[PDB]
Amino acid sequence: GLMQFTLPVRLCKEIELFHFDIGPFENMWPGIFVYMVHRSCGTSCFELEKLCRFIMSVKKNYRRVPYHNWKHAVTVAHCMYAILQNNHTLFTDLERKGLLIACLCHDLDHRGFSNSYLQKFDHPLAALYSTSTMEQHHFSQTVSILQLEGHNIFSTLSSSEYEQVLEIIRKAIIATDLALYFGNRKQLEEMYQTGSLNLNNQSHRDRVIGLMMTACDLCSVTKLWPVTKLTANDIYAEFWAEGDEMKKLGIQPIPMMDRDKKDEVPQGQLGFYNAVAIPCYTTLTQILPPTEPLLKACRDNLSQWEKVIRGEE
Ligand SMILES: Cn1ncc(C(=O)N2CCC2)c1C(=O)Nc1ccn2nc(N3CCOCC3)nc2c1
Ligand SMILES: [Mg+2]
Ligand SMILES: [Zn+2]
């Protein structure tokens, strides 16, 4: 109960900032996560014995893929931590519990392949879940780990609080399906402008949490340029592997997945920042003003991709 996690001074300071990189020392990521749960949620939000066993089972269930890996899980949880800490009063105790765990679990057992590749391959998961295929898998995997003897970090919730947090986690994980983000942000955009946005309305709260999950999921575009640039390599390592596998099914990959279009990457990043990233952080900043630093970091990185195209780097 009196056992706090403590970080070194540079991490103690930088972990509070949106652009923090969790670093290359894997053995520190669990401790970083528990630190964030303790400060965001409380030191008695979870039984430390059960949390530690939950964290290590989650880690074991992420795979050795270039991008959709354990580092990504913890990276996405830290962006949620920074959103939650900069918005103290807006979120319930259950939401602060549920959302960090959602973020840690949101890509559980990812194979490095898109929902489209599973469908075209005709993978079993594509028969079990017709839409948001991997995301329904990720929630399934989260429930299974929670049901391992000794892994129920939620045991000392009431019956209804337990059903509520699992529903928060399910919606949060489904919402990381980028196919659903476009419609979600347009709805939130209309509501905010016409003034109908209402945070006591549960269906509105759900939408807001959806956007937060997208914002945390894409947070590589909100880091310092060298982190953004080097993460993009990991993203394309998966994309181009999927493109190879499409060619093996005798399907031409979309340009995103085609290693033969390395040359156009800087222009592909522009479209992604303009069509997805900037709109996401803009609407998030309008709803939660203290998340402005994410939008400013994203615009800085947009400007860096513009410099690469103009040959300046
Ligand atoms: C940075 N970041 N973070 C998350 C994702 C992402 O989409 N998700 C889905 C799972 C992670 C990306 C990303 O890079 N997206 C994209 C999206 C479209 N395009 N289109 C090209 N190009 C077309 C022309 O030819 C060159 C490539 N690159 C990209 C890169
Ligand atoms: Mg995902
Ligand atoms: Zn993800």
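Here chain A follows Swiss-Prot, giving residues 724-1036 in order.
Method of determination (from the header): X-ray crystallography, 2.1 Å.
Quick reminder: no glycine exception, Cβ is built from N, Cα and C everywhere.
The active site, proton donor feature in Swiss-Prot is assigned to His791. Residues near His791 (active site, proton donor) in space but far in sequence (CB under 8 A, at least 6 apart, same chain), listed by position: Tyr785, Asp830, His833, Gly835, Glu961.
Residues or ranges marked as 3',5'-cyclic GMP binding site by Swiss-Prot on the basis of experimental evidence: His791, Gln992. According to DSSP, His791 (active site, proton donor) sits in a coil region rather than a helix or strand.
The annotation divalent metal cation 1 binding site is assigned in Swiss-Prot to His795, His829, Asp830, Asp940. DSSP assigns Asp830 (mutagenesis position) to coil in the three-state reduction, placing it in neither a helix nor a strand.
For the mutagenesis experiment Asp830 to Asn, the note given by Swiss-Prot reads: Reduces activity 1000-fold.
According to Swiss-Prot, the mutagenesis experiment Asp830 to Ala carries the annotation: Loss of activity and of zinc binding.
The annotation divalent metal cation 2 binding site is assigned in Swiss-Prot to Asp830. Take the CB of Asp830 (mutagenesis position) and look out to 10 A: across all protein chains shown you find 25 other CB atoms.
The secondary structure of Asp940 (divalent metal cation 1 binding site), as reduced to three states from DSSP, is helical. Each of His791, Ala796, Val799, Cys826, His833, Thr899, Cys939 belongs to the same chain as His795, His829, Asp830, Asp940, is absent from that list, and has a C-beta within 8 angstroms of the C-beta centroid marking the divalent metal cation 1 site.
Checked against ligand 2, the recorded positions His795, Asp830, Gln992 give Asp830 as the ones with a Cβ under 6 Å from it, listed in sequence order.
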